[PDB]
Amino acid sequence: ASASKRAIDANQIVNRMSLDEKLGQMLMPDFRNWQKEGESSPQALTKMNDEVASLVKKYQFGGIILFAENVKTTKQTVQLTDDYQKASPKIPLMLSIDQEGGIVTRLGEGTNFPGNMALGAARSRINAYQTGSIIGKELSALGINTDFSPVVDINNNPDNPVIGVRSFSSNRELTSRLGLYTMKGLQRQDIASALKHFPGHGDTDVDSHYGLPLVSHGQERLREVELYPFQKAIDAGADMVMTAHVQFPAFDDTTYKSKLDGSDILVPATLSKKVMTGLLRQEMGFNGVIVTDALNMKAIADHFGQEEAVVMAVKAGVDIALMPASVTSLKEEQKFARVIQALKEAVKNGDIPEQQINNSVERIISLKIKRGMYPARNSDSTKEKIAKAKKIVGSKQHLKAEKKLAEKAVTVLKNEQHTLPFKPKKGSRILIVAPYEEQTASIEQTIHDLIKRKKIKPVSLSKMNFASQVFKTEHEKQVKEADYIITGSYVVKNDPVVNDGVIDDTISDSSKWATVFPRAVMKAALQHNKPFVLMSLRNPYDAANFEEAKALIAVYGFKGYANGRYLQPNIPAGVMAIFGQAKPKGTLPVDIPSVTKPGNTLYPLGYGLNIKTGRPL
Ligand SMILES: CC(=O)N[C@H]1/C(=N/OC(=O)Nc2ccccc2)O[C@H](CO)[C@@H](O)[C@@H]1O
Ligand code: NA
């Protein structure tokens, strides 16, 4: 009824459009940085200028994707989005963002949240809904109306360099569940939500930012695992699906000549009709907006021309070509005209039926209608909008929420003989060991705060940043003088040197600092009977690098503290747990493969301890 009227409205609006305006809607560029007339190279775009406004009016793009560069402050963001909607000549823009929460956030002053895998660790599907709801509220106040979230890739390859903690789980049901509820949470605030990255990027060991990944599983495994959370959310009302620049020869074994080396490469799903029309649109029944992942990524740009990529995606069935060309000043603006003209030539010849363009643009208009983008609802002043958004974005209540989720997500994997919590006597020396300066700064700040607040006795603190370092006598001396030692380990792909089950602790350089260094610190604390706790900070699989430790947590998020601000809540939440000020309730959303005993799991999915009793939760 409202759905029936919305489809007729989109049809009428599109029937009244020129081919140029229709192709424009199908493009979503970024203007992350810009080099205005007179400037010497592209700077962060935080305020609108009449140059960028002129390409929006010229080309009538359907929307713009914002990056951190564009959204550093709430004040500046409300003004940019008002200003953008001001430049769009006929139809309100989709203003989109990667506010995933956790390790992928953009909003300068917003609530960052622990991230998907921390949500998986917390289990409860209402927390994913509350995250999607709070993000949705913050984006709304800011005038951003699209979120490229949730990632519903299933992270079942622990060597995954691009997804990892951006996934809820290695388990299809947990991911599906938390994915559906994030989506509902966003759609509830009128934010269009995109599932990504279809048909499932969770098994790759290559980053599609850097080259073209291959998933070689059959259709039966692909339907039961990778597709699963997509189908559930598509049925449930998914607004949009984002594609994956990844090859699936079980789905489409069409090859193309790589612009790079002339070689035969399997097509990336983004550019396959079999996957985007056959599978997604038809078998899977998705009639919402298909959007490319960024076409600037090397998985695409290495092997396909610029115009040629855009044309091949649309031919495959996508509605929106995301980041089709990077134009950073007025002198490169013809890149856009060239994509538009290539599409026109494709319509003219009939390689892309103009009716296909119509159906695609209708979808886009209809989403803009469905989510209240069009007509533009708000009649407040920019000044009023900035006052209001200032009270909502990064609000105290929102922080309370992020604090609670981050603390619950904390997973304790070992705590022998009540090593945790640390209850330090006054004047104890606490050694903080972490890869980077911001991480040691975060742990220090949380501790300082704990002292300030009379939660713990006064201790002195010392830092040790070990990225690219070799463990030297100066370091062991610090461990020796320490009363308590807290060490953060950081891995993406876990690749310690190991020979017949023995992690090689004889390496005397710092190529393998990420595994060899923290293991060195451990071995010195254990040799000297120092209270020692290992906190895994990114991918949890490094838990296998410390079987000797008596205490060991994972927090699923690695960003620390710079410029007076915590860039994630996960490290503070683990530090609270360590000092007794928080109750971790987390259980592993993934298996941790044994390092000493290849082929065995060390900690099963769903394993996690009660920090007080030491019994599995
Ligand atoms: C696999 C993945 O992380 N793709 C992301 C993504 N990947 O592309 C880039 O942002 N551009 C790029 C950065 C470094 C190297 C090559 C391309 O872009 C989309 C929009 O920004 C995100 O929504 C997608 O999640
Ligand atoms: Na991709």
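Using Swiss-Prot numbers, chain A covers 26-642, in order.
When the header is checked for method, it gives X-ray crystallography, 1.8 Å.
Quick reminder: no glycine exception, Cβ is built from N, Cα and C everywhere.
What Swiss-Prot says about this one:
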type: ACT_SITE; residues: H234; note: active site, proton donor/acceptor
type: ACT_SITE; residues: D318; note: active site, nucleophile
type: BINDING; residues: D123, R131, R191, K221, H222; note: substrate binding site
type: MUTAGEN; residues: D232 to G; note: Strongly reduces catalytic efficiency and enzyme activity. Slightly increases substrate affinity
type: MUTAGEN; residues: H234 to G; note: Strongly reduces catalytic efficiency while increasing substrate affinity
type: MUTAGEN; residues: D318 to N; note: Abolishes enzyme activity
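Ligand 1 lies within reach of none of the recorded positions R131, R191, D232, judged by a C-beta closer than 6 angstroms to any of its atoms. The recorded positions near ligand 2, defined by a Cβ under 6 Å from one of its atoms, are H222, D318, chosen from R191, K221, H222, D232, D318. Comparing Cα positions, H234 (mutagenesis position) lies closest to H222 out of the binding-site residues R131, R191, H222. Taking every protein chain shown into account, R131, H222, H234 are the recorded positions, and of these the Cβ with the most other Cβ atoms within 10 Å belongs to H222. Secondary structure at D318 (mutagenesis position), taken from DSSP and collapsed to helix, strand or coil, is coil. Distance noted between the C-alpha atoms of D232 (mutagenesis position) and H222 (substrate binding site) is 13 Å. Distance noted between the C-alpha atoms of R131 (substrate binding site) and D318 (mutagenesis position) is 17 Å. On a Cα basis, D318 (mutagenesis position) lies 8 Å away from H222 (substrate binding site). Among the listed recorded positions, namely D123, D232, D318, the Cβ with the most fellow Cβ atoms inside 10 Å is that of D318. Calculated from their C-alpha atoms, the gap between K221 (substrate binding site) and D318 (mutagenesis position) amounts to 8 Å. Farthest C-alpha pair in the substrate-binding residues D123, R131, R191, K221, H222: 19 Å apart. In this structure the alpha carbons, written CA, of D123 (substrate binding site) and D318 (mutagenesis position) are 11 Å apart. Here the Cα atom of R191 (substrate binding site) is found 15 Å from that of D318 (mutagenesis position).
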